[PDB]
Amino acid sequence: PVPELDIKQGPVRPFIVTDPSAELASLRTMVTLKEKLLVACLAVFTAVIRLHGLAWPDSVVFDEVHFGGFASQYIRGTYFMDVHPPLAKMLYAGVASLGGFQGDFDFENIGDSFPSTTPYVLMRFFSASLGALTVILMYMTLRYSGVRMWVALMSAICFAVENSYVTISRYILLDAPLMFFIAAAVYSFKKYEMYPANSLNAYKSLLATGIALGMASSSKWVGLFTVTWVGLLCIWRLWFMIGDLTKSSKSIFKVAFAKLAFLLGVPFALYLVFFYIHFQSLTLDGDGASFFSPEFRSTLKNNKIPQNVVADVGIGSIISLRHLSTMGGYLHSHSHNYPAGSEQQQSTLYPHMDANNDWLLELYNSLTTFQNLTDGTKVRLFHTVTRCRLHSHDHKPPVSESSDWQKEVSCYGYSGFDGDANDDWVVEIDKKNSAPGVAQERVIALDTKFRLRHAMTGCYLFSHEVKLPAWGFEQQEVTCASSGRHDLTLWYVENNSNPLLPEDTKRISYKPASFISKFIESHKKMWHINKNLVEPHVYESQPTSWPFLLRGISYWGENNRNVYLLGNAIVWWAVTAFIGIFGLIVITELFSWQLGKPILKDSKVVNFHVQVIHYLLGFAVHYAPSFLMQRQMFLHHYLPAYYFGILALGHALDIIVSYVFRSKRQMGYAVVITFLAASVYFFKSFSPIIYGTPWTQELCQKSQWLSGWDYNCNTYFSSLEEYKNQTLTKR
Amino acid sequence: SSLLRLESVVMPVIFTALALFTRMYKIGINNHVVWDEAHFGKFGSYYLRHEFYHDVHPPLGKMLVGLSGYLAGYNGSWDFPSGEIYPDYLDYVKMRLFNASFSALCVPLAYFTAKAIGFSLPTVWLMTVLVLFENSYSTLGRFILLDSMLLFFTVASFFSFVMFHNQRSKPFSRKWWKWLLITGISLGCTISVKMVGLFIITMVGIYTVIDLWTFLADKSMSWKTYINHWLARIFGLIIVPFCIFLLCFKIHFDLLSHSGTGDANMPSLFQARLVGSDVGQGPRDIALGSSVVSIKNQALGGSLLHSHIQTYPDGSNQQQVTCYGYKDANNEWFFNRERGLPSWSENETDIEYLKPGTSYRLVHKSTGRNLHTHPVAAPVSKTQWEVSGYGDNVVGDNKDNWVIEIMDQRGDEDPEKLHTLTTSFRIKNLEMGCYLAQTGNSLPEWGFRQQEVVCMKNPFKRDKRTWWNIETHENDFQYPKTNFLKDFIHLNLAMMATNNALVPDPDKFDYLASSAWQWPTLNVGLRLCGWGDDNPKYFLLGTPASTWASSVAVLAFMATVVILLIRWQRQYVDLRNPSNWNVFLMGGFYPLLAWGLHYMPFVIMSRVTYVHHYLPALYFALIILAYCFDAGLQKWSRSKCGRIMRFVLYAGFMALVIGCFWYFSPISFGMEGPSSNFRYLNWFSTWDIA
Ligand SMILES: CCCCC/C=C\C/C=C\CCCCCCCC(=O)O[C@H](COC(=O)CCCCCCCCCCCCCCC)COP(=O)([O-])OCC[N+](C)(C)C
Ligand SMILES: CCCCC/C=C\C/C=C\CCCCCCCC(=O)O[C@H](COC(=O)CCCCCCCCCCCCCCC)COP(=O)([O-])OCC[N+](C)(C)C
Ligand SMILES: CCCCC/C=C\C/C=C\CCCCCCCC(=O)O[C@H](COC(=O)CCCCCCCCCCCCCCC)COP(=O)([O-])OCC[N+](C)(C)C
Ligand SMILES: C=C(C)CCCC(=C)CCCC(=C)CCCC(=C)CCCC(=C)CCCC(=C)CCCC(=C)CCC[C@@H](C)CCOP(=O)(O)O
Ligand SMILES: *[C@@H]1O[C@H](CO)[C@@H](O)[C@H](O)[C@H]1NC(C)=O
Ligand SMILES: *[C@@H]1O[C@H](CO)[C@@H](O)[C@H](O)[C@H]1NC(C)=O
């Protein structure tokens, strides 16, 4: 199954050649009939296990409301905003519409029973079918990595039995398409490992690594960590190809440049194509695009974004300012008072268009002239509804009260009876962020981006992403800050109208959402929500507690049944026990190596350490960046790294059978049949926590090995016999 | 020969004299406090008045500012504000002379540094005029800063590092132990001036690891010699630079012993030890009834016991008892007798001393409810019950019984009774059986944003959260010395907490702050004083001959380790002789590793960073630039046209940093003009220099 090492003599030291023979390709593929028969038996067994009892939880489960509801948003066409890239939500939209789904069911909250109009068991069938194909991709990935036939059989049967993938793959979740394309990326890249890197088979494996790698990258952003894993693997392989002397330098640059083309240009190409189908299918405008720029929303149908506003604005014009950087922005002022400071009329950022967003630009000093808004024009913003100015007395801010900077601004004044110098706002056009031309000189609606400096305090008009809970709910704060951020200080004018201007006036509209701007803006909202996603979810987990399987996450509790994610613990603890044992044994092989003793003599131990560095590196690159994230995260974020852990433990069972029991392989098969038998026993005991099938309480109490995991253990009845005499409620 | 001895003698004093001229030319001209002379001058003034303070940075830099205060004829009486002129008794010229003397010693130490890391003789002169003629080093040398001190002990750390490397062939010699101990002392001074002096100790430490790694490969080295290498490196590379750090907190703690600003960052026993002592009471500690107290939690984050007049909207509708961290008259409490016994009256004769291990009822003074835990669960922590106040001396239940439990007694008195500041007591319930605990987190806004108070069933006595002490006593004695290691750990954790408070909000534009990618390529400078036409106005940026060519030498060497590593794997034998491998390893490689360790944390960390953070990281970068003249032009020394071209390329680039230092000289030498006269050296935008 694995060949001996082919080392040759360089001018200094022996080098290993990196051109695999055709025999290495023939020994590790399905060249026989018994192997195809065992892939057929593994697909029958996996297709029974991963697809048993489907549509028995006939209500929505944890994060089936999210990705199911977003699939409904793709069918309805109304735009939504989610953290995740589109392909493994739009893919459930294609699987939905292929089954006769026409929106019509907002996936609201956990427990809503499905009507007989929504195809969910076909979506559940798609998710569990990709979750059943990733088992066969683990078998073939492992066999391509250089592995005994029967040990890959028993380890992939041991992977179809893993509880966390049956829970995570059974429902409408992102990690079963995600895990399918990650498993297809390690699949196609290990198929690339065993080919001589010049033939057409190796470039077919690079093309499948590209489309599966960027089809993983466009499903969830942990696929970019598989791009990173494959990339570090390619630094490994190019290191050993530079080590190979029988390969010309032109061949090494050819494998490196074609590797660069198929492994970054194809993921970025498929990522841009899948965002093009995202932006191309999601054409309508709903409340999901509430926090996008009005040029972004200008591409969506059925708009309320103001189009054809008056470009040239003069003094005396009823205008409406809008904050640039914060998406929920208009200068707003309505008759409700503060609880602190001066308790005057409040100035807020209200995101929707009202009549209270109207402001007269009046001079500090009504004529028949059209005095333009030049750079440096001190004005007064006169709110036309509540008969008040914009006033910036130096008092305490409402909710940003711990600020030596950030002076507070309010609304108070009498038109013609109380007009003072503390209501003045010099217009200072930022000439960089405005488009050049007339708008860079004077104020143009939608085109210039000015800054209102208060004339008698020297402070600018400022706002940021903190709302106000006192009065005027879901409205942000307007302040007048000195040394506030220049990005958050920019204002621009829209929806202006004055009678001192003819009817044949040059109107202006927004640039209509170019795709690169659509793409980069959408990803700034992706990274902005993903960075600022802090919520109290009581089933939230910690990244340093994932490799020990304590305190798993809960899914669904209704009608005396529950669904809970806790992996196969006797496989989980052997994966991570093998992370510890392999780390310890490679430390003792480095100390034992340099101390004088020879290591890595037998080729099975060499391929063992090479491939477990390859898969331990997949455990590293898919789990170590989950420590440097300031967000909430659950046990199903360990699980892409856990796939590389069960690959590495697959090789662990291979080094149990193949090397340390060479003379007696019956005992190696005995270790693997006790590990596999204990794994299938852990599945058979914990089957009524996955499928949402009846346990009894006297066994549900006994099953909790650790006190960390706890899944409403008094939900079940005293015996199974009461489940046959039961009617079940539907929310 | 004899000429190289002449250059080796008279040339370090030419570079020394140009360092005394370069760093002390316009020291006493500005006559105003500047960038961080306002802070570190004040911190140095704290040592002269012997008043306690708190600051982020380790104290050896501030103690050397105070040492310059003792050497300047100054008693610390003038605090240092920003922007203001100097009083006539404070001679700031001695202190600027002191730190500019430290950079003026940083230049010849770079001469002998370059003399140690191989470097055929023109490279030593280029590296010495490269560290010497620089406006960034001569700008930040000019002031009362510990950036010059951090630069000096970083350069001294690398100099004693290579002077430790050069006797690797004769280990355990007098020179080996000599430069090993000088390496340890300079490394410990490098931490104790500023905490980003850990970075050099990473680099040296990595070198040490590599030595021990390759000492596994020596078949002639015995195990006794190898364990002696381990004991020598842990002594002179771990024990010594940590013992210097502890000695700096010994001169820090034992030098200043009065009260000052920032005194509230300490445990109250250490605050009671010092001479100010606004937290202690002389004659009596505590009694029954008449002793009005305010109870403090000894855990990091715990505060005073507060009871405001509102009630719980979630629970059994009793008074909210939380923990608040400022002085208030509502923080007052006293003890009272248990359930079943008649309570305290104001006309009693026996002043009863309290007994631990006996239940008592904690009665608030200004409100008048009983301390209690009631059988409704706590809001944030659902595991345990909720603490409230209920009733009076006669209204309540049997669950109001709270015992007093001795944990530790700080001597000099009777340890059996309850005391003030010398009794870490736990409070345990009698009927239920829970210890009074505190989670330290925040509450929702129903309780005016204060601390959570719980009562855990089974905590351990090794937890700091259940320990309480009496801080204020209300109706001949010296508090004992605290442990020096405990004051070390708590003051370092307070330094780390103030580093946690230094994270800026993204809504505010810090005009002074910069990002780490701007310090090479010179995108932005730094404005250090007031930019009016009266004072001479100084500016922080490197000479663009030194750090543009040095930055492209870092990018041209970080893509040279990779090329020599690829060609190493491609069976080339690059560096044959141990000389050029020694110049590669010590002159090129470890300044690249020290560049990354002194630079890459500033591009990774989320903290306010400035241009003056690049001054150590620039130094090793400059060494790389010297290496990009040493090995890059080493092949030219065999052909005579290559020799003449090599010496005019050394003299051409050296003359180019002479001319580029001298062109940008008034931003370090003063800019006495009206700030519009100096637009000729305003080459780029974001150089806010005119
Ligand atoms: C850890 C993260 C690393 C990230 C960077 C990774 C890779 C990029 C590194 C270097 C790129 C340039 C390499 C030039 C090396 C010249 C060696 C030589 O000149 O020798 C060449 C060998 O040609 C090579 O093997 C070069 C292999 C190419 C390296 C991999 C391709 C680069 C991948 C592109 C990535 C992006 C690069 C730009 C990034 C800024 C001549 O050998 P020969 O066969 O003719 O003689 C036989 C030797 N006897 C005589 C002793 C027998
Ligand atoms: C074989 C070489 C191939 C290359 C692979 C290299 C390493 C593979 C191992 C782990 C992947 C790296 C992921 C961590 C990287 C960042 C380090 C970090 O930071 O995590 C460390 C440790 O976490 C871990 O327990 C890593 C778990 C790794 C899996 C288990 C390893 C074996 C241990 C069990 C052995 C059982 C006994 C054996 C005999 C039966 C701490 O986390 P923290 O700082 O966030 O805690 C602070 C959290 N506050 C900030 C909130 C306070
Ligand atoms: C204004 C200043 C600007 C800074 C300088 C800029 C570039 C020059 C940088 C390095 C010059 C080489 C010095 C280090 C090499 C030492 C090893 C050696 O020299 O060995 C070389 C092998 O190395 C090499 O060829 C490969 C290194 C070449 C790297 C230079 C290109 C890298 C990319 C530059 C891009 C710059 C811009 C990037 C950012 C925009 C020959 O081996 P050998 O057997 O003859 O060794 C002597 C043994 N005997 C005594 C027996 C004969
Ligand atoms: C050298 C050659 C010959 C060829 C080149 C080899 C090669 C293919 C690569 C050359 C090798 C190489 C190093 C590349 C750089 C890698 C590359 C392309 C791009 C960087 C990728 C990155 C590591 C980082 C930046 C991107 C991010 C936006 C990362 C954000 C992470 C997340 C916050 C994910 C959240 C998802 C999930 C975890 C939470 C949500 O869960 P829930 O469902 O809501 O509960
Ligand atoms: C105001 O300035 C703009 C800038 O070109 C100009 O086009 C416009 O005519 C000016 N307004 C008047 C009334 O002249
Ligand atoms: C410190 O020196 C100044 C110099 O005039 C003097 O006025 C002041 O009284 C001195 N203070 C002390 C405490 O010696």
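Chain A residue numbers are taken from Swiss-Prot; in order, the displayed residues are 15-379, 384-749.
Per deposition record, electron microscopy, 3.2 Å.
Keep in mind that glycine also has a Cβ here, set from the backbone N, Cα and C atoms.
Here is what Swiss-Prot records for this protein:
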MUTAGEN   A:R64 to A  Reduces mannosyltransferase activity
MUTAGEN   A:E78 to A  Decreases substrate-binding and reduces mannosyltransferase activity
MUTAGEN   A:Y88 to A  Moderately decreases complex formation with PMT2
MUTAGEN   A:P100 to A  Moderately decreases complex formation with PMT2
MUTAGEN   A:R138 to A  Impairs complex formation with PMT2
DOMAIN    A:324-378  domain 'MIR 1'
DOMAIN    A:388-448  domain 'MIR 2'
MUTAGEN   A:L408 to A  Reduces mannosyltransferase activity
DOMAIN    A:459-514  domain 'MIR 3'
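Rounded to a whole value, the Cα-Cα separation of A:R138 (mutagenesis position) and A:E78 (mutagenesis position) is 10 Å. Packing around A:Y88 (mutagenesis position) is summarised by its Cβ count: 24 other Cβ atoms lie within 10 angstroms of its Cβ, all protein chains included. Residue pair A:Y88 (mutagenesis position) / A:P100 (mutagenesis position) shows a Cα separation of 10 Å. Cβ contacts within 10 Å of A:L408 (mutagenesis position), excluding its own Cβ and spanning all protein chains shown: 28. In sequence order, A:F121, A:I124, A:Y185, A:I186, A:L187 are the residues near A:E78 (mutagenesis position), counting only same-chain partners six or more apart with C-beta under 8 A.
Annotation for A:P100 (mutagenesis position): same-chain Cβ neighbours under 8 Å, separated by at least 6 residues, are A:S232, A:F288, A:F289, A:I291, A:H292.
Spanning 4 unmodelled residues, the gap from A:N379 to A:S384 amounts to 12 Å when taken between Cα atoms. Take the CB of A:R64 (mutagenesis position) and look out to 10 A: across all protein chains shown you find 24 other CB atoms. For the domain 'MIR 1' (A:324-378), the number of residues in each DSSP class (helix H, G, I; strand E, B; coil) is 3 helix, 26 strand, 26 coil.
The separation of A:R64 (mutagenesis position) from A:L408 (mutagenesis position), Cα to Cα, is 64 Å. According to its DSSP assignment, A:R138 (mutagenesis position) is helical. According to DSSP, A:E78 (mutagenesis position) is assigned to a helical segment.
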